[PDB]
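Let me begin by presenting the structure, written as structure tokens, before commenting on it.
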Amino acid sequence: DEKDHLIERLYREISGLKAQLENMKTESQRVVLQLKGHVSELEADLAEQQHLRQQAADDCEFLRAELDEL
Amino acid sequence: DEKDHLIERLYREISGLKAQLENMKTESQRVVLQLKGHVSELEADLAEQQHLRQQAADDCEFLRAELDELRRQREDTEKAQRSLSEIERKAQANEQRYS
């Protein structure tokens, strides 16, 4: 015993940090994936709705023409 | 002494693990926040589109009805024409018949 304890003590701490790092890495990924997924869903949704908009916009515009014509 | 070397190494491993960790905490915070805002920007961009779509949708419905009515008018005017006309072009077509 002596410096040997300082050694064991330090090894214990290192062992801790490594463990810490891993958990935070796992936790960070479990979230960034879930957030990215939600994002990709929305992007999709937006594209579809963004399309329907243009569709209806063009529609009325042509209807407005067909009318204003006759 | 030989253990002094090992002690020095361990203290350096630790200081590095702490930085390594720290960075991660920081990056994770940034990344997660940025995404969360991206969601909000879309959570909204979407409403934006659903709104304009709907707004335009029933907008055409109205026009579509405007058109049906005008077509109804033309249609009924014709029926009255090809009906009252058949009566005349068969009454005066009847007068000459007796000559």
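Numbering, chain B: per Swiss-Prot, residues 371-469 in sequence.
Placement of Cβ uses the backbone N, Cα and C atoms for every residue, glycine included.
Experimental mutagenesis is annotated in Swiss-Prot for B:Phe432 to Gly, with the remark: Abolishes HIP1-induced cell death. Its Cβ placed at the centre, B:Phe432 (mutagenesis position) has 11 other Cβ atoms within 10 Å. DSSP assigns B:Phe432 (mutagenesis position) to a helical segment in the three-state reduction.
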